[PDB]
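S.K.: Okay, here's the structure, questions in a sec.
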Amino acid sequence: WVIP
Amino acid sequence: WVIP
Amino acid sequence: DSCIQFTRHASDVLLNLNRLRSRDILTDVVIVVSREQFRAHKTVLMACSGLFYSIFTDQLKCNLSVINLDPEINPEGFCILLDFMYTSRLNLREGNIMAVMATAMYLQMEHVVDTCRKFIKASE
Amino acid sequence: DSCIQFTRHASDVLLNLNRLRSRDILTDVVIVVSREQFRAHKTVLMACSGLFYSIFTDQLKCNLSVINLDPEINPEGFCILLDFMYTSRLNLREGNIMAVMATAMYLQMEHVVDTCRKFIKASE
Ligand SMILES: O=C1Cc2cc(Nc3ncnc(Cl)c3Cl)ccc2N1
Ligand SMILES: O=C1Cc2cc(Nc3ncnc(Cl)c3Cl)ccc2N1
Ligand SMILES: [Cl-]
Ligand SMILES: [Cl-]
């Protein structure tokens, strides 16, 4: 999971 | 395009 | 093999499937979550959810145009997860995390369940 | 927004759509290319091809279960492009590049047309  |  | 790969292809396909969903094109099922209705493509639901994969591989349920979810399922939690299925983006907030995790457990979306557990653990 | 994004989600969706195609699950169209037949999902074809997008948004053609391609279309070139649609991997070889480029031009798959042009230019 990432900060887009 | 890339070499997978 | 000796194939070449287009890096952005999967993302471009998903973006177009979401555009077809927004315009209600070739959607073949309505998911009923208490008073709320959500139109979608059976193939995308199966590709994202262990529960929908089981439902639509069933010889009788594969032909249904309407699927009713368990009454304990929160419509907002479902909406957030449906948006995630079509975009890869999860709108996870303090006010919705419990409903999102419970819906992801029911839908069998293991990567969503995992991030909800981690975000909850950090707040404890 | 304040969404989180799952990096591998689009790739995982496409992998599952290909698994449904291999098992012939919820495929709703057969593409006829001379003597050869190819089963697929209309939504995936539309998401990958400008030609299929035009065909399946048409009020009469959207309901057809069989689509016949132009007789000049090579079945092997089509097979390679269908595999690309479902995997992001293009099996481009000296022996098939002309057929692949002509099929990609007909199907309106601009990124495939672009790489074929570049690979051809390099060999000149
Ligand atoms: O957490 C998850 C996400 C998910 C999706 C699916 N989907 C598929 N799996 C295998 N082959 C096929 Cl063909 C599909 Cl469609 C099944 C289980 C789960 N669990
Ligand atoms: O080279 C290409 C690849 C391609 C795909 C599509 N597909 C879609 N485009 C816009 N909205 C939607 Cl809903 C879809 Cl399905 C249209 C044109 C082209 N051209
Ligand atoms: Cl997931
Ligand atoms: Cl393309």
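By the numbers in Swiss-Prot, the shown part of chain C spans 6-129.
If you're wondering, the header gives X-ray crystallography, 1.9 Å.
Note: Cβ is positioned from N, Cα and C throughout, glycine not excepted.
According to Swiss-Prot, the experimentally introduced change C:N21 to K is described as follows: Abolishes interaction with NCOR2 and HDAC2, no effect on interaction with CTBP1 and transcriptional autoinhibition; when associated with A-116 and 376-Q--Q-379. What Swiss-Prot records for C:32-99 is domain 'BTB', and it gives sequence analysis as the kind of evidence. One mutagenesis experiment named in Swiss-Prot is C:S59 to A, and its note says Abolished ubiquitination by the SCF(FBXL17) complex. In Swiss-Prot, a published mutagenesis experiment is listed as C:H116 to A, annotated Abolishes interaction with NCOR2 and HDAC2, no effect on interaction with CTBP1 and transcriptional autoinhibition; when associated with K-21 and 376-Q--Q-379.
Tell me what's around each of these sites.
M.R.: Packing around C:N21 (mutagenesis position) is summarised by its Cβ count: 16 other Cβ atoms lie within 10 angstroms of its Cβ, all protein chains included. C:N21 (mutagenesis position) falls within a helix when secondary structure is assigned with DSSP.
Reduced to three states, the DSSP call for C:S59 (mutagenesis position) is helix.
The secondary structure of C:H116 (mutagenesis position), as reduced to three states from DSSP, is helical. Taking Cβ-Cβ distances under 8 Å and a sequence gap of 6 or more within the same chain, C:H116 (mutagenesis position) has no neighbours at all.
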S.K.: On the DSSP side of things, how many residues of the domain 'BTB' (C:32-99) fall into helix, strand and coil, could you say?
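M.R.: Breakdown, helix to coil: 30 helix, 15 strand, 23 coil.
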S.K.: Including all protein chains displayed, how many Cβ atoms other than that of C:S59 (mutagenesis position) lie within 10 Å of its Cβ?
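M.R.: Cβ-Cβ neighbours of C:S59 (mutagenesis position) within 10 Å number 12.
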S.K.: Less than 6 Å between Cβ and the nearest atom of ligand 2 is the rule; apply it to the mutagenesis positions C:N21, C:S59, C:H116.
M.R.: C:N21
